[PDB]
Amino acid sequence: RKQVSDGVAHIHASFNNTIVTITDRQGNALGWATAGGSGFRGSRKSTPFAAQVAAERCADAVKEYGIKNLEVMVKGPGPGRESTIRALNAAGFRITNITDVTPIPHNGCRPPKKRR
Amino acid sequence: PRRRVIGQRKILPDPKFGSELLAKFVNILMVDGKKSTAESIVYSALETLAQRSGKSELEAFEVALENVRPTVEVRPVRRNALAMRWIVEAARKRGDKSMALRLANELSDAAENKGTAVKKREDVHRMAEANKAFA
RNA sequence: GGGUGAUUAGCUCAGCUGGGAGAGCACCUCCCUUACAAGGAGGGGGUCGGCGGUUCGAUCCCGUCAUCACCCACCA
RNA sequence: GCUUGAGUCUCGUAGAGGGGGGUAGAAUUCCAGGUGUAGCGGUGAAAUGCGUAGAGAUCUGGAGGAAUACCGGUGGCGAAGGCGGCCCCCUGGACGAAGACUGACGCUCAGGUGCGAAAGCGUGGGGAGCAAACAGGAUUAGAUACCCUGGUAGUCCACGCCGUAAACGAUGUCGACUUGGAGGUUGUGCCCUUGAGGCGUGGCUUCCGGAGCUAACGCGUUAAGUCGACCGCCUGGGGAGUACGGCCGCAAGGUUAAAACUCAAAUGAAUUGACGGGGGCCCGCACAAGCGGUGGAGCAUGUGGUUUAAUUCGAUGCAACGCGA
Ligand SMILES: [Mg+2]
Ligand SMILES: [Mg+2]
Ligand SMILES: [Mg+2]
Ligand SMILES: [Mg+2]
Ligand SMILES: [Mg+2]
Ligand SMILES: [Mg+2]
Ligand SMILES: [Mg+2]
Ligand SMILES: [Mg+2]
Ligand SMILES: [Mg+2]
Ligand SMILES: [Mg+2]
């Protein structure tokens, strides 16, 4: 309910999965969906079509909460940066702003020396 | 063809109904070069199905081709070639007596189109609209 | 011999108001998987633990048996 | 005695040069919440792990540790190791500007002394990340490894210790001499700065290259050309930078440094091929799409093998097996 009439979409696209979470500007959330949360566990869950169909399920089940326009917040590289707002304007609802809020430490904590 | 394009050297159409598609079909159902014992079974099965459908002749299998047409694996030439191949190799498995009648029962179940032809179609057609990632 | 949940596909099991019982894990057979992974496809051995009681309708609730399994068990 | 080699003064300039002290911001993790529900994360694919006790995500408030994006660049400083947020205190160097000042004071330097990355060691802290040893899950035939999940010593600081490397430019130090080209940095004498610019002279660095030199690759005013001084070092591979003795030390180990024994090669560069689970470009029924077959049934032929008196001999991956017939 509550007729919020404005929203915030956090997205986090990893190298193997994408998550989408819906909230207000104030941080309390409504609903969320993952690329894992549409089936196909494993390799195929990191795909942009999976990301947009996860957005299809994500816009579902938050429908009755009264949302028209929203802002976009983007974390992590991959396919989720590019195949989510296509599903969102397939839903048609207008985008206020798109923000890349990918966390960048200024070469702070030491990463692994991985990938041999 | 690492190098060349097709020219698709053509053939002669059907004698009676004049369909180049039916000529390609009797080329399909042909084994060891027998158009005559192909076409006797073909025209006998088609003249059974015309009575058993109560409709025209060419639309009676235009329906039976469109409803067994898949999407991908794709180009329409391979679509309407694999469709006829599917009907033949579907009727090959049936436990009936003769080839024309097992083809007729296959086309009947492809008329009330939950037949073994669309059963064979809807595995690759099931991968379609379920694995739409690859490009 | 006392209480209650409980006995249901091969398994633990789960879905309930007197209305259309199963998603997942296991067994054997193909296109694809270069091959074993993955995928869909269609392959199933409910007599829902038994008897009777029901209402214009039973896994559905009740009476008992049987039977895996939880609590405490006297003083004299 | 002289002043050109080194040195001083005055003005300056650039700079992650060094030691100490403090501070700021993004982020990882942890603590406590609020929202919100069935997953998060992981790989080539899976699994261990966290999650209905509510994870991941998500907004806030806090704690603590470490390193400072972008500027950043064959850009600068230092003799070498090396040094990056900002500010403050102390401090060493390089270069430029014309003068003034002493008068060969200089070069090199075994032994000597000092510095010296990372790992480690003793003592006291701190411990957020990352991570040797370890445990589990994976792969595998096997996996004491590559991958994942964690995670102790360690990486930080204070003081001390061993003083090692592909510590490289595999090129010791100083001074001078013989053509060029294009950059980057930092100075100063000048230009109507009357145009971000361009003109000379200095310092340093990076690249292409002439003669020369070298066995070739290549070096190429910063030489591996031409000289001069001084020092360290090599004498075939292997034993071996091992032992024995000494010196050093908490040990780990370092430094100096042999002999017997064995071989006639070991190596540097370069050429021509071959190969590459090296790249680019192609070609073929090589593969994909088809269609019909074999291997499974009975028989013909042939090989291997066995036994027999002999089962004549030859051919053996394709490219021998209805072959010499
Ligand atoms: Mg200074
Ligand atoms: Mg150290
Ligand atoms: Mg310690
Ligand atoms: Mg690791
Ligand atoms: Mg050494
Ligand atoms: Mg050169
Ligand atoms: Mg020389
Ligand atoms: Mg030794
Ligand atoms: Mg060589
Ligand atoms: Mg093929």
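Residue numbering for chain B follows Swiss-Prot; the residues present correspond to positions 2-74, 91-152, in that order.
Heads up, header says this was done by X-ray crystallography, 3.9 Å.
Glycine is no exception: its Cβ is also placed from the backbone N, Cα and C atoms.
In sequence order, B:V27 make up the list of same-chain residues 6 or more apart from B:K36 (mutagenesis position) whose Cβ falls under 8 Å from its Cβ. For the recorded site, B:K36 (mutagenesis position), the DSSP three-state label reads helix. According to Swiss-Prot, the mutagenesis experiment B:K36 to A or E carries the following note: Defective in ribosome assembly.
Every protein chain considered, the tally of other Cβ atoms within 10 Å of the Cβ of B:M116 (mutagenesis position) stands at 20. One mutagenesis experiment catalogued in Swiss-Prot, B:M116 to G, is accompanied by this note: Significantly decreases affinity for its own mRNA.
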